[PDB]
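To start, the structure under review is shown below, and the notes come after it.
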Amino acid sequence: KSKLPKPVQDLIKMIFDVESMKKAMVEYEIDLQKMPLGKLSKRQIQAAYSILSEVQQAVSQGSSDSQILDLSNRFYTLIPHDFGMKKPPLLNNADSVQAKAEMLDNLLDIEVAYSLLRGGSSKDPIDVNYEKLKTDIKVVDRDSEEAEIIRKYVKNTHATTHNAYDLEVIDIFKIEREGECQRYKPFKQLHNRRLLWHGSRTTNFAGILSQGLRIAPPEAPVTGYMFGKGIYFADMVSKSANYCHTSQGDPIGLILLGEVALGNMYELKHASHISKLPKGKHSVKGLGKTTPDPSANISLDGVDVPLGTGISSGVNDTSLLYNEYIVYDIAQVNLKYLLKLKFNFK
Ligand SMILES: NC(=O)c1cc(F)cc2[nH]c(-c3cc4c(o3)CNCC4)nc12
């Protein structure tokens, strides 16, 4: 006998789905016989990051192949895999290291979700797990102007290059993470506050909601980030929705709208490797060739919502088709909405 609206209950069910957790491990080709979901360890995972860092430093050092193979095997001992016919790829290159690092990040949030679900007896089922997210979740009436702005944002900022799917807003939730208002308070005085997209895999949202958007830990390899270890956002919904990793088998994804206090944006057209920021700068803006039409930006409770159609930016010589935004302090993010999206594939 649960009191939450059904869409909120359906959200709680999808994010605490144990079958989805195991399926994600299977897709990563983890050996579940040797490392079940119930044995995932934050300490083992932390050590796995560190080994990936040693591997990364040894590609760049030009170390012996015996030293590299040995490090790559230590990683596979920490996180056992089952590749069937092929061999476990040697971890001897940036792209192999980044793939295992992105997987470790996903694994950590899966550990957060499952250890939450298995943590500390007369309340309704969906409601006890809802409380573990420490997030107030309310459904946004579809008939509201609130909903109308959000659907125009989604409709107008789908990229032309991301032709593989269309998007339909199923549910719009307004969320308030416990303690995030207070944590965000100092940065509300930063100028240039923007409502931006951040996509992630569904198996990440129990961790995202209970802990907020986080930065990769220092043990993690420095390779693989266009703008270093930070929190990344888009102003084009499909650039973030690509990060849901949804498929035809599971075509439902979750995407966040976060208020991000950008302040004075360090504008860059190519990969730069300071995670440090210049004095007076509070964020990085990667400049894309296409940007939402600035004329159609609107201000909503003092926050810019760039809902315009993508138009040429005039920015030539950039590695980026579309903008992105990075902040390096987790307190610069106040999560506002969680969208349940339907992907209708080609
Ligand atoms: N999630 C997003 O919505 C998103 C939106 C953007 F406009 C740019 C992004 N870049 C990344 C991202 C994730 C990882 C890396 O970059 C580097 N390697 C580790 C994992 N995410 C976004």
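Using the numbering of Swiss-Prot, the residues shown for chain A are 662-781, 785-1010, in order.
Placement of Cβ uses the backbone N, Cα and C atoms for every residue, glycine included.
Per Swiss-Prot, the features are as follows:
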| type | residues | note |
| --- | --- | --- |
| MUTAGEN | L768 to A | Increased auto-poly-ADP-ribosylation |
| MUTAGEN | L797 to P | 1.5% of wild-type activity |
| MUTAGEN | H862 to A | Poly-ADP-ribosyltransferase activity is impaired while mono-ADP-ribosyltransferase activity is not affected; produces a mixture of short and mono ADP-ribose chains |
| BINDING | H862, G863, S864, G871, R878, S904 | NAD(+) binding site |
| MUTAGEN | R865 to A | Increased affinity for DNA damage sites |
| MUTAGEN | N868 to S | 4% of wild-type activity |
| MUTAGEN | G871 to L | Increased DNA-independent poly-ADP-ribosyltransferase activity |
| MUTAGEN | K893 to I | Abolishes enzymatic activity |
| MUTAGEN | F897 to S | 10% of wild-type activity |
| MUTAGEN | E931 to Q | Does not affect ADP-ribosyltransferase activity |
| MUTAGEN | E988 to A, D, Q or K | Poly-ADP-ribosyltransferase activity is inhibited while mono-ADP-ribosyltransferase activity is not affected; only monomers are added. Disrupts interaction with CHD1L and ability to recruit PARP2 to DNA damage sites |
| ACT_SITE | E988 | active site, for poly [ADP-ribose] polymerase activity |
For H862 (mutagenesis position), just count the other CB atoms lying within 10 A of its CB, please.
20
Within the set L768, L797, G863, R878, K893, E931, which recorded positions show a CB-to-ligand 1 distance under 6 A?
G863
Please compute the Cα distance from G781 to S785 in Å; 3 residues between them have no coordinates.
9
May I ask you to report the DSSP-based helix, strand or coil state of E988 (mutagenesis position)?
strand
If you skip the near sequence neighbours and keep only those at least six away, which residues in the chain come within under 8 angstroms of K893 (mutagenesis position), Cβ to Cβ?
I879, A880, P882, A884, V886, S939, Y992
How big is the gap, in Å, between the Cα of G871 (mutagenesis position) and that of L797 (mutagenesis position), rounded to a whole number?
8
Report the nearest neighbour of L768 (mutagenesis position) in space among the recorded positions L797, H862, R878, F897, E988, comparing Cα positions.
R878
Based on Cα distances to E931 (mutagenesis position), point out the closest of the recorded positions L797, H862, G863, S904, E988.
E988
Identify, among the mutagenesis positions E931, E988, the residue whose Cβ has the fewest other Cβ atoms within 10 Å in this structure.
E931
